[PDB]
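Chemist: One structure coming up, written as structure tokens, with questions to follow.
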Amino acid sequence: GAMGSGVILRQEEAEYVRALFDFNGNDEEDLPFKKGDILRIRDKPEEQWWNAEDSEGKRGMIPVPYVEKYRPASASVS
């Protein structure tokens, strides 16, 4: 029969970057990124994934695809 139930195929993994610019959003399931400003938000530098209450009082996470890529200088061993 219809082996398909109606599922969307996504190829997204995770965006790793550091906060640089500052953009505002109006999404409840997301959070606006700030430019290395002073706010209460656990923004991931080596990763574009943040989660906390920004200066806008809003809390959420986003691939902050509006910042400068971040590469982990150091490396790990087996």
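Indices start at 1 and increase along the chain as displayed.
Structure determined by solution NMR.
Heads up, the Cβ atoms here are built off N, Cα and C, so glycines get one too.
Copied straight from Swiss-Prot:
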DOMAIN    12-72  domain 'SH3 1'
MUTAGEN   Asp30 to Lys (Swiss-Prot position 150)  Abolishes interaction with DOCK1
MUTAGEN   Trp49 to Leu (Swiss-Prot position 169)  Abolishes interaction with DOCK5. Abolishes RAP1 activation
MUTAGEN   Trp49 to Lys (Swiss-Prot position 169)  Abolishes interaction with PEAK3
Chemist: Could you state the whole-number distance in Å separating the C-alpha atoms of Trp49 (mutagenesis position) and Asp30 (mutagenesis position)?
Modeler: 11
Chemist: Are there any residues at least 6 positions away along the chain from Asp30 (mutagenesis position) with a Cβ closer than 8 Å to its Cβ? List them or say none.
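Modeler: Listed in sequence order: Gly60, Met61, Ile62.
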Chemist: Give the three-state DSSP assignment (helix, strand or coil) for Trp49 (mutagenesis position).
Modeler: coil
